[PDB]
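All remarks here apply to the structure that follows.
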Amino acid sequence: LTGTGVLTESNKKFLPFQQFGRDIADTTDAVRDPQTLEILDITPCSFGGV
Amino acid sequence: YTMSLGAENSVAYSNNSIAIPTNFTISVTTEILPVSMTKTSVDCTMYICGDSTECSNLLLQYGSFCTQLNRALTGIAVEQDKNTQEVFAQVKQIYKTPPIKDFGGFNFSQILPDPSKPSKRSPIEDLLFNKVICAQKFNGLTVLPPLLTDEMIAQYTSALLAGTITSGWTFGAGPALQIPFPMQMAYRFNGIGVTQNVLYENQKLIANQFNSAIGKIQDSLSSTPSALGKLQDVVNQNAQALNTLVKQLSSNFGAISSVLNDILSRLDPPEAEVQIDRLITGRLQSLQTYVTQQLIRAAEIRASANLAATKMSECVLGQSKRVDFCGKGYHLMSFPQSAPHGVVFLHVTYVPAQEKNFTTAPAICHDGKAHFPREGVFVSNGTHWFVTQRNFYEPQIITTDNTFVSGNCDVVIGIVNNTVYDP
Amino acid sequence: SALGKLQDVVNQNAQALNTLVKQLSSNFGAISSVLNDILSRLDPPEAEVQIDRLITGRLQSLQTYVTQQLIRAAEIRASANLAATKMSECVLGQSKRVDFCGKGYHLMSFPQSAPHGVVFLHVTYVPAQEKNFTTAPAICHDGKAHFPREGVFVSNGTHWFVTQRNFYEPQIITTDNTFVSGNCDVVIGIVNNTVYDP
Amino acid sequence: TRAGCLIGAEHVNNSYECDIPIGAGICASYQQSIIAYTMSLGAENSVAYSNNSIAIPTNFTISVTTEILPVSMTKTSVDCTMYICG
Ligand SMILES: *[C@@H]1O[C@H](CO)[C@@H](O[C@@H]2O[C@H](CO)[C@@H](O)[C@H](O)[C@H]2NC(C)=O)[C@H](O)[C@H]1NC(C)=O
Ligand SMILES: *[C@@H]1O[C@H](CO)[C@@H](O[C@@H]2O[C@H](CO)[C@@H](O)[C@H](O)[C@H]2NC(C)=O)[C@H](O)[C@H]1NC(C)=O
Ligand SMILES: *[C@@H]1O[C@H](CO)[C@@H](O)[C@H](O)[C@H]1NC(C)=O
Ligand SMILES: *[C@@H]1O[C@H](CO)[C@@H](O)[C@H](O)[C@H]1NC(C)=O
Ligand SMILES: *[C@@H]1O[C@H](CO)[C@@H](O)[C@H](O)[C@H]1NC(C)=O
Ligand SMILES: *[C@@H]1O[C@H](CO)[C@@H](O)[C@H](O)[C@H]1NC(C)=O
Ligand SMILES: *[C@@H]1O[C@H](CO)[C@@H](O)[C@H](O)[C@H]1NC(C)=O
Ligand SMILES: *[C@@H]1O[C@H](CO)[C@@H](O)[C@H](O)[C@H]1NC(C)=O
Ligand SMILES: *[C@@H]1O[C@H](CO)[C@@H](O)[C@H](O)[C@H]1NC(C)=O
Ligand SMILES: *[C@@H]1O[C@H](CO)[C@@H](O)[C@H](O)[C@H]1NC(C)=O
Ligand SMILES: *[C@@H]1O[C@H](CO)[C@@H](O)[C@H](O)[C@H]1NC(C)=O
Ligand SMILES: *[C@@H]1O[C@H](CO)[C@@H](O)[C@H](O)[C@H]1NC(C)=O
């Protein structure tokens, strides 16, 4: 699962079988680290109009 | 069931019968208009391609579609500040009310700013604001702030209220000319064809009916969640449009995947471009649909804002003769209240009440001359003839000072014999 | 910038046309934006594929243009409708509608022709040089409450006059410029004065 | 600001009429350097209200103002077939 963004520790209550999460936009916004089983939140890198 | 169109009402019409109000009520009604729309901004390139260079390069093959779409939304966003300005920024100076709220019994505490609150909103404005994102932003969908903050809009509103209360309509024409509120109301009574003495002789009744009506407005809004449906509908339509636009990013549009990164990680350019082309077409079409609907919707909001601006001018900065333009009844005055992306007008109208039947005549015959009422109408209480102002029963003796003569008694149809008193 | 409103219309339409024309330089995925180059290079079986791409892109560009012209036309129509209304109510008559025919009390207006538009010169009456007076809702005389027939009762500090409301013109208070309604015990703020009988 | 990070403009406490709108009550203008400020809504005016005081114009002026409205739009005509296919 590839992408670009900022990874942080998640406070999401993932169930043991859930590997990643999605927002209301149906895009990945959280993943389970395949080695540590840590849940990480994903946000886009800061951006905006200039 | 078959819907009713209302209760039947047979009017007691005759060729010599008139009904004249012996009383009146002061009614306050609420009119809610949309003024502005959320100023969204959608980054075309990011929406379609994200941060993919391969997609971006393909997107350039379509010319300036993204420039057009970015431009269209920018134009809408600018309009929204224009709409707000047209409605609220109608006053040259920021007017303030006196420390002492003595308006002859008239109580404006529910429409004037409440100084105990940081927001400086009136009790009603506070209620209105209480009654009426990241997932979108992450896809290049941002929201721009209004040029005027809610606190600035409230300041414009309070300035308009202060002007209206202390100087009537004069501040909307030139310099603000102070006038006692009761006297201002008397002028507004004349403006609806009711004599000024009706105001002065009923000042406490009128102030009480007014104060009661204002109190009812706050209760009516509080207990009726649907009251601000017109403003909520605007919010809901735009939120729905954005949500739909975002959800379209999950569509394959015939591609192997809706996820651009998956296509790029799996396929080499010669094949990836085919899959990406399908996503670009679908996503550009989705975005053109969104923008088109925002332009059409913006036009509707603009029309609403134009109407609101017109009402601000004609209902708040003056007394309107236009029927049903400033509430139901004979317009006296109106007070603006700020609302989320909109304006609320409290229209104060004079509503005739407790009418009673009189016999009437077009003219009075006296000394062979036909006498006509200068201002009012000739009525009989069953035995005696009087002349009264048309919108409020006030039976005066028929005299040469309240009638005029034109021709003899042989022309007017329905002319009746009476005495015309000469002072 | 005075005529920015008319220039904006010209600029928006010129921009729309320029954009439409520039879209003819887009490949839209085709080997060339030039139709003649496709036709001179490829046989029909392959040319049709390249042309299909140009037709789709160019038809989409044209549908975008037309849609935006319809929306823009609607805005212009509304403006024209307003202008027509003002012509009727500001030029062919005197309007009571506040801020409809300029700021101040409308007297009259004069239309002037402009490029794709109309300019209204609104002539209004604007009150000036106001001064403070003491006022009263009524004058008490012979036990009767007198109200001004047209104007307002004002005092210059010593004497009471009746004046038209929009222009100071202090007349003696008489029975010819007041009317009587009820006694002096009802009106709040009623003051004692003489009402002259001619 | 609430509109974003504004760099190159000097923020001042002095409030002026809005020149170049930034957003959320903030405007910028060239005063020389570019400055940022909270826009003014106009001068304050306390009306000398009382229960027995009226102001009456002793004079007047005749004002003429200009209102400019669009009436028509360029009547373009695009030949669909020629545009697309030449
Ligand atoms: C006109 O109507 C008003 C009410 O709208 C009357 O005032 C009420 O009179 C009753 C007594 O009959 C009181 O109990 C109410 O408290 C009064 N209401 C208010 C707001 O004061 C008024 O008397 C009527 N006038 C005429 C001539 O009928
Ligand atoms: C104007 O009306 C408001 C109510 O709308 C009055 O405020 C109330 O005053 C009473 C005391 O007499 C309190 O018990 C209420 O709680 C107050 N209500 C609110 C919402 O503040 C106000 O006093 C009136 N002003 C005048 C001069 O009578
Ligand atoms: C290997 O991965 C498992 C989880 O699948 C983890 O529990 C274990 O500690 C990992 N071992 C090392 C050396 O990383
Ligand atoms: C006037 O008379 C008619 C009967 O002819 C009656 O129905 C109507 O209610 C009366 N109007 C009033 C105010 O009583
Ligand atoms: C009509 O009014 C006069 C004067 O107030 C009164 O004397 C007379 O009795 C009234 N007639 C009726 C039917 O009320
Ligand atoms: C009203 O109609 C009656 C006949 O029903 C007639 O005698 C009377 O003169 C008419 N009055 C007027 C004012 O027309
Ligand atoms: C009014 O009185 C005159 C006499 O002065 C009489 O000739 C005429 O017919 C009367 N008209 C009516 C409507 O009573
Ligand atoms: C009226 O009096 C007030 C002071 O109470 C003053 O500020 C105001 O300028 C006066 N109006 C005029 C026209 O002088
Ligand atoms: C008020 O007007 C009268 C009549 O013009 C004049 O005699 C009197 O002195 C004036 N009072 C003041 C304070 O100007
Ligand atoms: C104005 O208020 C004062 C008290 O400040 C009072 O004595 C006076 O009678 C009031 N006048 C009017 C017309 O209300
Ligand atoms: C007006 O004069 C009468 C005496 O004619 C007096 O009783 C009354 O109190 C006076 N009212 C005022 C406001 O001076
Ligand atoms: C503006 O006022 C604040 C105090 O609230 C002060 O700290 C700041 O330095 C002032 N800025 C300027 C340019 O005066």
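Shown for chain C, in order and in Swiss-Prot numbering: 943-1140.
Using the three backbone atoms N, Cα and C, a Cβ is placed for every residue, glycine included.
As recorded in Swiss-Prot:
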type	residues	note
VARIANT	C:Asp950 to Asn	In strain: Delta/B.1.617.2, Mu/B.1.621
VARIANT	C:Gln954 to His	In strain: Omicron/BA.1, Omicron/BA.2, Omicron/BA.2.12.1, Omicron/BA.2.75, Omicron/BA.4, Omicron/BA.5, Omicron/BQ.1.1, Omicron/XBB.1.5, Omicron/EG.5.1
VARIANT	C:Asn969 to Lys	In strain: Omicron/BA.1, Omicron/BA.2, Omicron/BA.2.12.1, Omicron/BA.2.75, Omicron/BA.4, Omicron/BA.5, Omicron/BQ.1.1, Omicron/XBB.1.5, Omicron/EG.5.1
VARIANT	C:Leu981 to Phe	In strain: Omicron/BA.1
VARIANT	C:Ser982 to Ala	In strain: Alpha/B.1.1.7
VARIANT	C:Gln1071 to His	In strain: Kappa/B.1.617.1
VARIANT	C:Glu1092 to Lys	In strain: Theta/P.3
VARIANT	C:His1101 to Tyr	In strain: Theta/P.3
VARIANT	C:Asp1118 to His	In strain: Alpha/B.1.1.7
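Structure with Swiss-Prot features highlighted.
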residue   : record           : CB count, 10 Å
C:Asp950  : variant position : 11
C:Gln954  : variant position : 18
C:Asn969  : variant position : 17
C:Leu981  : variant position : 14
C:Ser982  : variant position : 10
C:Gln1071 : variant position : 12
C:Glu1092 : variant position : 11
C:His1101 : variant position : 12
C:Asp1118 : variant position : 14
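Cα of C:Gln1071 (variant position) to Cα of C:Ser982 (variant position): a distance of 82 Å. Filtering of the variant positions C:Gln954, C:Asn969, C:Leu981, C:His1101, C:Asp1118 by Cβ separation from chain D (threshold: under 8 Å) yields no residue. According to its DSSP assignment, C:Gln1071 (variant position) is in a strand. Nearest in space to C:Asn969 (variant position), taking C-alpha to C-alpha distance over the variant positions C:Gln954, C:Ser982, C:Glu1092, C:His1101, is C:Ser982. Of C:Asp950, C:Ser982, C:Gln1071, C:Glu1092, C:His1101, C:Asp1118, listed as variant positions, none is near chain B by the criterion of a Cβ under 8 Å from one of its Cβ atoms.
Taking the Cα of C:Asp1118 (variant position) as the reference point, the closest of the variant positions C:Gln954, C:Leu981, C:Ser982 is C:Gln954. In the three-state DSSP assignment, the secondary structure recorded for C:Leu981 (variant position) is helix. Between the C-alpha atoms of C:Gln954 (variant position) and C:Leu981 (variant position), the distance comes to 35 Å. Each residue contributes its Cα atom, and for C:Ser982 (variant position) and C:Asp950 (variant position) those atoms are 43 Å apart. You'll find the Cα of C:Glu1092 (variant position) roughly 19 Å from the Cα of C:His1101 (variant position). Between the C-alpha atoms of C:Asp950 (variant position) and C:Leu981 (variant position), the distance comes to 41 Å.
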